[PDB]
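Single-structure report; data block below.
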Amino acid sequence: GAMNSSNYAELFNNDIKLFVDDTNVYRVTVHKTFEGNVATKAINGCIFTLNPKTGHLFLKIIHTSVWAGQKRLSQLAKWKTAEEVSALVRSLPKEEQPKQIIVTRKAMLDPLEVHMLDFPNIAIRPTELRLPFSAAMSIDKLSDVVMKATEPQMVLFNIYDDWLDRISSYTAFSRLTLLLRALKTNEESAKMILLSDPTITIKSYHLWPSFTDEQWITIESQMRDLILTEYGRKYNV
Amino acid sequence: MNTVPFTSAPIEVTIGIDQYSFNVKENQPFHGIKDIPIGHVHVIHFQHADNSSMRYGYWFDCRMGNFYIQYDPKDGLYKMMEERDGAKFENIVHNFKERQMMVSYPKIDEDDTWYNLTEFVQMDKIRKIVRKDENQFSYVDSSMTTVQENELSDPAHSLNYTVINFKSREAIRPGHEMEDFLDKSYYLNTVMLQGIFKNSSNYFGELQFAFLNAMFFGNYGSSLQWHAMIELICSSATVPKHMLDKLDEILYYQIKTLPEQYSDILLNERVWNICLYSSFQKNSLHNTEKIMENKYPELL
Ligand SMILES: COc1cc(CCO)ccc1O
Ligand SMILES: COc1cc(CCO)ccc1O
């Protein structure tokens, strides 16, 4: 059934699974028309499909042309997400396909279940966790590839860089979710923390800076402070 | 006008004949029911006084044979049987009528209720849902499960309603996933009507039979079937206009007949609010929506 704090370690066992987050699939700017009405302008989006054990990020870029001439775009976006996830599973060899797909929003359950009827042995699950995957577009290199796309495109990243050489997937996921929670609560501060020191670089093939183990402790501490700080700035505490 | 005689009434029982019921006391001198209108199916049904558990009964059509009821003390219920000796039967009934030992099917002349509840129900279709081919009549009770219920345990005793499942490959064309799930017209018109039921009359017959088993026997799987068949039409954008008008009439008389105190168990809040207020056919069921709002406004 639903994925929550009680069964959190299931994410790092050896049954292949994927998280699917659709928050950034349908993205718009709202503006005034010359007549003083309001309209939307879509911008490129992305499906965030993540294997939490390996860090595999399948970033399906959703180009604005997929919305042309379509109605009820927020509803379509969920079915388009489910169509693209289903297509991804089908492309993979059997031994590499997931045994579970965890959707981060419950409105994705029926669209994905319907597109996956051909796969009765893949479990489609919701979660009670509030995961901060919406903040994926605050990662500079992910945002860059989405906005530059001129056509539909799938781009592959490891969202953990090389961390699994040194830490477990439980710890890597915890680091990822702390970084993303921070970027979501105060993007400017979070990004100041991560780049403040010009001597720590992001390798060309990475998403995050090349911190030592000790520097990651400092970074992780600074991100907790930020989240608590913003929690006080927000609630006056 | 036909007759269903009873050998006797050895145990105290409430006996239903379609929407009418009467109480019979232990060893009361009751020998059956006369003046049953020809031209419709009927259902005789029972609830024992000592054990209101298991309402049960028999669907029958007096045009298909001479049927009587006899209590079986081994199996503990009133059983329907067919009498093949025509002159025996006629002579039994005439004696019981002469001694006035039978209740009269108590239909008011103005009253089309039973016709309106059974318009599309035929015995031959009932016997394909309820499989017991050596009898011309069909037994149903409160606990019998449906084939679909069993897929989710005795097959001989199942209600073989047509399986309807909105998240199934039968309901969803490859490459029409969103279209077919949000608009079930394909599944209604092509899969079910053209493919399985052949026409809307057979579909309505099964819908009506499911409702009657749900109301008379509190059969939960029958109630699931009735609501699924309503929801499949209401969730279709493209429905023949005669079917919508007929559906409104069918449901109207089902809701009208339904006792007020059973609504909490026999009516699914989600299906009815969806069907009357959100679905494609939200504006197509004027009679049903008006009786639902005046009789069960709490549900909505
Ligand atoms: C081997 O590393 C990776 C592999 C994939 C493809 C797995 O289907 C995606 C991202 C990765 O980092
Ligand atoms: C006679 O038995 C019953 C009759 C009705 C319909 C009354 O309009 C509902 C439930 C019953 O058991």
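One-based numbering along the chain as shown.
If you check the header, you will see the structure was determined by X-ray crystallography, 1.5 Å.
Placed from the backbone N, Cα and C atoms, the Cβ positions cover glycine too.
Per Swiss-Prot, these features apply:
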type	residues	note
MUTAGEN	A:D21 to N (Swiss-Prot position 1853)	Reduced growth at 30 degrees Celsius. Strongly reduced growth at 16 degrees Celsius
MUTAGEN	A:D22 to N (Swiss-Prot position 1854)	Reduced growth at 30 degrees Celsius. Strongly reduced growth at 16 degrees Celsius
MUTAGEN	A:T23 to A (Swiss-Prot position 1855)	Reduced growth at 30 degrees Celsius. Strongly reduced growth at 16 degrees Celsius
MUTAGEN	A:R105 to K (Swiss-Prot position 1937)	Severely impaired growth. Reduced growth at 30 degrees Celsius. Strongly reduced growth at 16 degrees Celsius
Length of the line joining the Cα atoms of A:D22 (mutagenesis position) and A:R105 (mutagenesis position), in Å: 8
Spatial neighbours of A:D21 (mutagenesis position) that are distant in sequence (at least 6 apart) but have CB under 8 A: A:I47, A:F48, A:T49, A:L50, A:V103, A:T104, A:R105, A:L131, A:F133, A:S134, A:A136
Intermolecular Cβ proximity, mutagenesis positions A:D21, A:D22, A:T23, A:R105 versus chain B, under 8 Å: none
Position of peak Cβ density within 10 Å, selected from the mutagenesis positions A:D22, A:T23, A:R105: A:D22
